[PDB]
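In what follows, a single structure is set out as structure tokens and then discussed.
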Protein chains: 6
Amino acid sequence: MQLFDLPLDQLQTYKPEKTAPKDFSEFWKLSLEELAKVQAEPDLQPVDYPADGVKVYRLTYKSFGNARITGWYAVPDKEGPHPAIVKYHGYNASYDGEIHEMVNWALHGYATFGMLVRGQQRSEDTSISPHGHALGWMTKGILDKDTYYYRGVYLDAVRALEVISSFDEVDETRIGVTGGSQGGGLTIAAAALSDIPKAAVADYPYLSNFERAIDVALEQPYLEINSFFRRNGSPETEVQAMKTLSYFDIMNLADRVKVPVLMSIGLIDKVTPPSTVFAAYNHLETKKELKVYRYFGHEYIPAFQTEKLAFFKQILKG
Amino acid sequence: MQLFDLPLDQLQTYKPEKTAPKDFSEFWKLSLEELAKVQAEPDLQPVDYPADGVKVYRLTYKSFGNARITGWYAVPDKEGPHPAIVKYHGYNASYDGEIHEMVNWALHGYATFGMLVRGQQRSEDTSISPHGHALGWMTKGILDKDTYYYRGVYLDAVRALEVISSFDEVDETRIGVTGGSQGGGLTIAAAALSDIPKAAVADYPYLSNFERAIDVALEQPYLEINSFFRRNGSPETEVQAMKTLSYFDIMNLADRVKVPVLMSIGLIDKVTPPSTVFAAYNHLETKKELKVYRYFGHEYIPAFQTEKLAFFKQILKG
Amino acid sequence: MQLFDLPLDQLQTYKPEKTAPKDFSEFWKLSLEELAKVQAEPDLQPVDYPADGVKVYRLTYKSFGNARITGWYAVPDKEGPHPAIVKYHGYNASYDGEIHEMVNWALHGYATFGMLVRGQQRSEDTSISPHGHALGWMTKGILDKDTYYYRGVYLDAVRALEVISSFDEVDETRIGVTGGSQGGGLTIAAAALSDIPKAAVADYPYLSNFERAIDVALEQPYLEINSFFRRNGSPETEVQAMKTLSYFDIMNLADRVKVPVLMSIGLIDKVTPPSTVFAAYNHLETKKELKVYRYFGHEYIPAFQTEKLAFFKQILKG
Amino acid sequence: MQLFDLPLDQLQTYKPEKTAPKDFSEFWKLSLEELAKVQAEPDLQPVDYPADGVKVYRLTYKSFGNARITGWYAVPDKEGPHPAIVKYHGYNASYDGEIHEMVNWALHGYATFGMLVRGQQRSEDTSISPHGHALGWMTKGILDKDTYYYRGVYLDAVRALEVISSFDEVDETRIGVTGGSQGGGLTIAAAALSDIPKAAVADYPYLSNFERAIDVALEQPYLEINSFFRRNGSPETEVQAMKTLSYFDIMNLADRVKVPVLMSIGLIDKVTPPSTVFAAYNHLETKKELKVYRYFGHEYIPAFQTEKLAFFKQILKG
Amino acid sequence: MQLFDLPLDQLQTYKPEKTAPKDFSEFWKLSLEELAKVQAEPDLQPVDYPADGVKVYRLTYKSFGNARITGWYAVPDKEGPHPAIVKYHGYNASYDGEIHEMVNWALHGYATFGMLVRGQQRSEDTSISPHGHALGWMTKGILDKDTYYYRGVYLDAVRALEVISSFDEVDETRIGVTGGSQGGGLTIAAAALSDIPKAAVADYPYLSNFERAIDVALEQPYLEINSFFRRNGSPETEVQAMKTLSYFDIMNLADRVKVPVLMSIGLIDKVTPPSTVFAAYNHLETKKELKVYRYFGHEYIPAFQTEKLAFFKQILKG
Amino acid sequence: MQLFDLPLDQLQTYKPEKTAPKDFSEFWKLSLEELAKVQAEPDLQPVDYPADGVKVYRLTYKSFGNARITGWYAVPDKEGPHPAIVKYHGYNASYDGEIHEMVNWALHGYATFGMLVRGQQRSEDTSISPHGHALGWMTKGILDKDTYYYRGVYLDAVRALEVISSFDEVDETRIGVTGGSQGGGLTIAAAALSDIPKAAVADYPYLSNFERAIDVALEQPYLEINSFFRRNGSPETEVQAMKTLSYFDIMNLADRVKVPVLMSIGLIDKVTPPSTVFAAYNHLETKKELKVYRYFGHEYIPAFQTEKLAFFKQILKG
């Protein structure tokens, strides 16, 4: 397609004020405290996979709300410990958990776990639907930070790191986090909420700068928010929903990241608008780099794959 | 748009064999038993509304899974006891609960309750998401009849009738059920599972003839099923999901309806294809009429509104 | 969809200079004089409608050009006189005259007439096509104010008020005017050209700020003007057509309205762009209120239905 | 795009039974009588045009309903008397009357008149709108053959031939008729109702086999009929409208054509479906040829232009 | 459609700095030197065409790279010499060479040759594909000015003028160049590279202001450039490709035109954006006129046909 | 989307008669002879890549027409000699040559070469454009089998196998071929024309059953053929083009494949319609399997990736 958001020169300095409420930190502390009360009880079940040099398994663990979260976990068939990667997927975009991708990461030398998102693929979402929402997960439980869909998801993302670091074959000092869109948002959230990750690569991250996203995105799934306001029109509901979203907005969590970050953005992306991604990036206060691709949108960028592999190889395989 | 399904002469005789499993009746008996364990505990909260001649309220009750189900309840501002209507809404299509429509029904002389569907608007869905599903509600809990999303919805629909008939101002012998698409499916399911309704009017009913629907629909939401099979490709998964859907398929429940039914179908409907609606209609063994509109699709049909009003007036008011 | 016109902060003060030619007032005076020469000769024909508490009829009267204009007229089956409402419909958007809507208004307590637009539904358009026009009615007779399509329509709209006020069962001191899009334009035009209405509720009004509308609308039917210029390209034709449109532009007629006005606008409406509606609103010099809905476009807005009912109930049922 | 109607072998034998009512001939005789009552009073007004070898004029004449019909008339700037062509245009598709094309026809050696269709461009439509119609001209006056829009158009088309043949510079024995879509329908109707034309070339003719057209067309304007039935749903209305269309259906007029006919059809045409064109062609009982183009739709076909020029050259110039 | 580029007031003064590299003139001199080494060896083959007053032929000649370029050549069947026109066609938009158009130009009095573009229709493109390109011709050989697709095309365009001027029946002092889009770019390029043309009429010219075109066009075929950058992502490749395009950019060649130019632009054209055309126009330093059509896009503009014919008639038939 | 081609039972037995001309075998023998005249002169240039366990290179060789063909070649960083794979890419669908994918294949244990298609990416197409063609490569040189675009491509594909098997580090007895769409067509053509491959995996193969493809495909690129017939309408041209395509149609080459073949087809594929793929499959007379995926179209199918890896592992590694 074509350009549509602020010009690159303006994007470079686009940095909205944080929207985090006064109890933002307290909310995350309490949420992590809740997660800590649930014993992970990890279980590894081998899987038959048509490749040599790797051992593949279905990893399952317990998280917030006693939810059963799973994903494929692939490890180099070598004597570890190994560097590791926790890979997070896109919104409604996992097709059988991307087992092939996980195996390729293991072949590249990383014990890799592709966490599958609760309610979207294979993992259980034990959180209820307290008040009715628009089609999708974006507005599920949006009237209260405690019941919001991403509360459980972010906690699951942190638990994934606690579980993989606990493995004897994983060098917990060399774990990376990565993912695209929704996976990119989870990558930033995980690095902001856990001291475990050592490096983060986020493709056009999702769940950033909600106030702007709903007025500039031209495609789904930010627009589910707009849809919820069409179906629940009281002015008070809109105020409450934006407030709960502010607790999950990665531009609010970004200044907690302490490790190196590599991020990408395609200038014609109408799903995660460039402005929203620059907002998250400009809120990071850590070693960081934003690779801008003028001719790409919300999709796989071959040149950035090269950058991602070189970054993880430099930091995690040092 | 234009014609696309079987020609009318073929639709008239289209009657697929039932797909109900051997334990279909047991499943519904057990499900109704699970519903009866939950005390309804109805709560009526008056609402200020800008109209004379009617009293409006927010009606809330407890249903399957201890879920809090709600909706607007409007009653003629005259001494009862009054004929009544339970109105069911379309998939993801309630905008603040259609309060205006409920009021109009009351002005027409019917104590009317617009049940809001659990998880879609206002009403709570306490059922979890056991295994991950495609975007939407169609595949939530589809790997087991006990966990499937419509199990709770159908029971809620029956409970709505139990609650309204219990009111002293409602003539329990003169209650009708009505709704469009998903609302039409709920209308048929309620009349199939409850002896309360005395008449049913279903617009192009949804949740019918799933095996055909997924192969002929050209718009959502039927296609969420297809989407789930794309993301969960195991052959066994497909077989299991179709088996669970067969317990909720209104063509399998249709032979249980024993009161008069009025149904509509637009021949250019690509959401609820004509074949799927004729399948439900052809399984009904009761006083019935199917109004076919050649030039209408999945939308409001003015001529059918007249038929609907005439039908309820004739049966519920005489 | 999404935002596209001027930002709300700019819309608030958007007020183009009037485009009314020097003989604007003379044109309307002469036009009303022509209408006055035609005897209304109203005729009421009862209709069988499936509802109690209301009497429904087909009302037919004679207007400008000896045209036979009709519509459904519904009255509370009570001893009047009653407050009344003249409801105007959208462009090419009446489906059998919206009889059900008219009946609901009567059930709300108002003797209501839904005027059907000449040439579009049931009413006769005796005005010829003097010079050929683009597909539709927007350019029919556009080369001369005397032959322009809306000359007859606006006069018919005023006659509708003269006819309903003449009824013994109608309290002519309590008549409201209402309608959406084209119906909203007719509502403002009627209130600007007749001293009869006591209150006006106009949804996103059509036929406003033509100069801007043709450069900003992204959907039909303002674009019929552009289509006419593609087919009749002389520079002189464009000048003449914009001049005739200026006599019908509701932003030019707005300062004649003397009664309270309630108006709505959805910020994503690409049919009646927000700027065009703010233009009409900012030209009103009367008790007024503009309800802005960020997430709605050119469609039914549930929250505004509440506002409309409360407004008419407060003014007309005082 | 791609194929979509009956396969070629089936198109070749597709010949629906005529739908002409018992008084079809009487209707046309009476209509021609109404036309003859109006004196043509042709007026030729020279026009300055940037080309040598041709004299251009605006030709205006009086027709049915005292309507002023006009169009460009271009003649070879040489002593006549000259073969001539009456060219008819597509539905809502004349842009300033195609003056350039008329000039080219004259440069090819034919005194050519491009009749502009009443109400669509330049020419006046004095027939009223008796009962309201869907957007467009297709349903204007459709409840009665006497008031239907094409009654005036067909008579205007015959009158065009009477006027051009009356000119001393035109060889009345060498006049052809031609046009595309609506122009093709007019071409056939004119040759059916007038003995003036000596040859006819019709591109994918419109206004044919209405019963099939409304069920198979996928684009306008056929679909205006469907639109009218959506807005005027009485069963009797549909029956009456189809009856009036049957008087203007070129498949019913085709057996009256007694001069050579050349016709074209693109197999991917979704506006004038191939079946509808083959229906007209198969009802012709005269020297005829149907050129079928597999890869073309409703558009200019270069190869057919050669066929058309060759045909008129052979017949009108020898 | 609707407006989308800079407002007309801004377009009027839009004039980017030239992007021509330091060896721009040397490149064209050397390129013309290469063309001069190839003997034209023109061949005329008569064609059977169904019209009197014109002789039609297939003209074929040799050009750069020993390529065989052809097109239809039509001449008035009169004693010359004649004024002449070289007509260039749109990108991938010649349907059998537009023989009918060529014949009409001859009937207007001009010996006319419609050059068909190498590789696109009938003419041979002997230049290879040196490095792989995106679908289409826009990026073929783009990594080097010497191998770029338009090098051969522009040279062929100049050769066309050398060949037609060489004919005894052609008055070489009265030759015009004309064409639309890609044909408009070739018209400007030819007039910039050859002293032969005496007048030029270019419709919305293509191949102008590439830097802006790729960021503002919303349709094809400028976007092939963007597509090539998606498939060949090294930063160096983008720099090299923009540099080679700068040698062919008509805004860089425009100041070489010494004869009168007539140009058109439709304000809603999303193929050749108005800004890009104003850029070329504002770089012309010769007798010039730009006709702006607010309601037209990338298509035939009837009013401009009149202007084109009057311009060529005034200059070429003086 | 949804189903659209023949139903599965009919696809299973769909086997059109071969369309190969009498000199089909001679053409391929002569073409292979032309290829053998060109010395391959392979050149391996190491490339720095961010991964351990593999050596990456740019492999370049000379093929038919002295064309320089290239692609990425990745080898396990272990002592060989290694099983190998030649991977062919989709039409206009290589983004920088899929270096990442080639590396992954090597990490899976296969010396892998991703041949880049001449003229589409990186590789040179030295064949000229003899007669002009529609946008794209499908019709380039289609008027003669000797000049047709795929002649060079198929020979390049065979040459790729000759080059990789010649490497000392490659076990020439364990080489597979694979690719999707156009890549699948190349996979079958290579296995048909070379005895080198020991196994073939083709995703929905393109370049099959051209007579049906042009009449049933609903997306490109098949439709470029149709586009060429629109621009070159001579009946003889169509006959000649279909004749040249018959020499490259994989259904005509299929009976020459004598090694195991694994193929896939998505039933909603509108680019390579299921019928066209079943045609190729049904002409194979070798160990074969066709995996049918009801809910997938022309895209990556996760389950098939597992099948593909399992197949090559079983055959090439044992």
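In case you wondered, yes, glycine gets a Cβ from its N, Cα and C as well.
These features come from Swiss-Prot:
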type	residues	note
ACT_SITE	D:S181	active site, nucleophile
ACT_SITE	D:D269	active site, charge relay system
ACT_SITE	D:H298	active site, charge relay system
BINDING	D:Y91	substrate binding site
MUTAGEN	D:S181 to A	Loss of activity
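Locations of recorded Swiss-Prot features on the structure.
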{"residue": "D:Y91", "record": "substrate binding site", "DSSP class": "coil"}
{"residue": "D:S181", "record": "mutagenesis position", "DSSP class": "coil"}
{"residue": "D:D269", "record": "active site, charge relay system", "DSSP class": "coil"}
{"residue": "D:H298", "record": "active site, charge relay system", "DSSP class": "coil"}
Would you kindly give the Cα-Cα distance separating D:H298 (active site, charge relay system) and D:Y91 (substrate binding site), rounded to the nearest Å? 12
Hey, which of our recorded positions D:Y91, D:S181, D:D269 end up with a Cβ under 8 Å from chain B? none
Rounded Cα distance in angstrom between D:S181 (mutagenesis position) and D:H298 (active site, charge relay system) is 8
Just to verify a number: CA distance, D:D269 (active site, charge relay system) to D:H298 (active site, charge relay system), in angstrom, no decimals. 5
Long-range Cβ list for D:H298 (active site, charge relay system), cut-off under 8 Å, min separation 6+ in sequence, same chain only, gives D:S181, D:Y204, D:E219, D:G266, D:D269, D:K270, D:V271, D:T272
Taking all protein chains shown into account, the Cβ-based neighbour count within 10 Å for D:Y91 (substrate binding site) is 23
If you draw a 10 Å sphere on the Cβ of D:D269 (active site, charge relay system), how many other Cβ atoms land inside? 25
Within 10 angstroms of the C-beta of D:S181 (mutagenesis position), what count of other C-beta atoms is obtained when all protein chains are considered? 24
